[PDB]
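Beneath this line is the structure, given in C-alpha cells, with notes to follow.
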Amino acid sequence: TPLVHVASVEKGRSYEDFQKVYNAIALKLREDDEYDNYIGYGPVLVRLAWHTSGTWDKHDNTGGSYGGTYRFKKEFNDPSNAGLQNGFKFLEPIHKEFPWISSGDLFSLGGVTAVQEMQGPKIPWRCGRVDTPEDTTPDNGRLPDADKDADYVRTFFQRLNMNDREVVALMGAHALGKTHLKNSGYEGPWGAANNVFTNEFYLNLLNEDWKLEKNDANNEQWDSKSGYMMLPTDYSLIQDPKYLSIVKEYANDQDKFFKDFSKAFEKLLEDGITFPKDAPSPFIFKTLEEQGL
Ligand code: HEM
Ligand SMILES: [O]
C-alpha cells in the first residue's frame, strides 16, 4: 500500500493568486540581494525546492514535495539540509502574507521563481500539495552524498525515477551558488556566473583543468586555477561515458539544456502527486521583468 497523495487546490485559489505569491518572492529576491556575499537568495531557494522534493521513494510514495514535512524538526534538522534554513527564513515573511498557501506549494514555487528570476527556463508549476502530519516526515539519509562516483549517482537517482539525461540536466543547477565548508565540508563556486542560470557548469567541467586536492574539512574536491570547484559526484559526469555525452551536449546547446532542465525539474517537484483530471493546467508565471515590475 503505496500512499496516494492527490492534489487539492487551495480553496478559491487560481492563477492570479499564485502569480501574487511569485511576485512576492521575486520582489523579496531583488530586495535581499546582499546574501551570501552578493550571490543573493536564488541558489539556496533552488536547493530547498530540490531537497524538499528529493526525499521521495518511488517504491512506496513516501517523501517528496507533497506534504511539506521540511517544516518539522526531523527533516529540518537533517545534516544534508545544513544551510537551508536561510531559505526557509527567506520564505517566512511570504507565508505570513499569504497564510493560505501550503508548505510544499511554497517550498516548490520558491525554486521555480528563483530559476525564472535568474534568467533560467520557464518551469510549469501545478498547485495542490497538502501539508501532512509530523509523522509523515521521512527519515534522514535519503539525500545524496557528494563524495561518490557515477555508479552511485545513477543508482541514487533511479530511486526518484530519474534517468541519465534527467540526471545530467538536473545537475546543471550546480552552475548556481556555491558549496560552503561549514554546511557540507566542501568550499568554492562552480563558476563565475553564480546567480544567473546558464549551461556554464557543463562548459566549466569540460574546459577547466581540474586538480584533485583536499580541502580544510579534509575532503577531496576538484579545483580549477580560476578559483572554481567540482564535487566528486559532479566530476563523475565526465568520467562515465553515458554521462559525458550529455554534458558535451549541454555544453554546446544552451536551449536543449534549458528545455530538459525545465522538464526534469518540473518532474522532480511533482513526483508522488496524483492530479485529478478536473485539476487545472500547470501555471507559467511571468517574471517581474515581463510584468515591467
Ligand atoms: C549527486 C547529486 C547531488 C549532490 C551530491 C549534491 C550536493 C550538493 C552539495 C555538497 C552542495 C553544497 C551545499 C553547501 O555547502 O551549502 C550543493 C549545493 C547546491 N545544489 Fe546540489 N547536489 C546534487 C544534485 C543537485 C540537484 C539535482 C540540484 C537541483 C536541480 C542541486 C542544486 C544545488 C544548489 C542550487 C546548490 C547551491 C546552494 C547555495 O549556494 O546556497 N543539487 N549540492
Ligand atoms: O544540492
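To match Swiss-Prot, the residue numbers of chain A are left as they are there, and the shown ones run 69-361.
Recorded method is X-ray crystallography, 2.2 Å.
Yeah, the Cβs are placed from backbone N, Cα and C, and that goes for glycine too.
Straight from Swiss-Prot, the features:
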type     : residues      : note
ACT_SITE : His119        : active site, proton acceptor
VARIANT  : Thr120 to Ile : In allele 2
VARIANT  : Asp219 to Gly : In allele 2
BINDING  : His242        : heme b binding site
MUTAGEN  : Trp258 to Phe : Substantially diminished activity
ACT_SITE : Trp258        : active site, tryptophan radical intermediate
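Taking the Cα of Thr120 (variant position) as the reference point, the closest of the recorded positions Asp219, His242, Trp258 is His242. Looking only at Cα atoms, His242 (heme b binding site) sits nearest to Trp258 among the recorded positions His119, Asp219, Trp258. When the alpha carbons of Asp219 (variant position) and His119 (active site, proton acceptor) are compared, the span between them is 21 angstrom.
Sequence-distant contacts (6 or more apart, same chain, Cβ under 8 Å) of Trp258 (mutagenesis position) comprise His242, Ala243, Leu244, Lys246, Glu268, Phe269, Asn272, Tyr296, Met297, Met298, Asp302. Summary for the recorded positions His119, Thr120, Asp219, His242: the Cβ-based neighbour count within 10 Å is maximal at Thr120.
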